[PDB]
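Below is one structure, written out as structure tokens; comments come after it.
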Amino acid sequence: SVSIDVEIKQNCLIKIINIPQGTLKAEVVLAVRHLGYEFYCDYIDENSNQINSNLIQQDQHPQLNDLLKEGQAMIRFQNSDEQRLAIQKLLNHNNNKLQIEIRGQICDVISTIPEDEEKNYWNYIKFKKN
């Protein structure tokens, strides 16, 4: 009803991988949104990533595409309940890992963003944009 305080959204955040060649965040957004909502989505590559050694991958050795550009997209809804709604849809008959094809390409989508990530992304965008 009414709260003297204010609270942000939790479920309204998610992460997706399998970045399609060239395909920008627009196609990632268009694919996700077409579902059931209009939620602000932004794509971002790994943050301050380290570096790898040439192109070789031992047993516990880093991979070549360490500090690669464009790899996953972030999506934010104006409501947690909504985000959920969009979730319950993709859910389907059984749980399993959500999957979506964006811009005619198959990309992996995860509807779970922990506090660490919520705060990171929120503040991130609020830091890059503000």
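Residue numbers in this text run from 1 along the chain shown.
Recorded method for this deposit: solution NMR.
In case you wondered, yes, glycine gets a Cβ from its N, Cα and C as well.
While the structure shown retains the original residue, Swiss-Prot records the mutagenesis experiment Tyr40 to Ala (Swiss-Prot position 407) with this note: Decreased binding to TER RNA stem-loop IV. Cβ-based neighbour count (10 Å, all protein chains) for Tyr40 (mutagenesis position) stands at 13.
According to Swiss-Prot, the mutagenesis experiment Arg76 to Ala (Swiss-Prot position 465) carries the annotation: Decreased binding to TER RNA stem-loop IV. According to DSSP, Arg76 (mutagenesis position) sits within a strand segment. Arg76 (mutagenesis position): 18 other CB atoms within 10 A of its CB, across all protein chains.
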*Taking the Cα atoms as reference points, how far is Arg76 (mutagenesis position) from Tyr40 (mutagenesis position) in Å?*
5
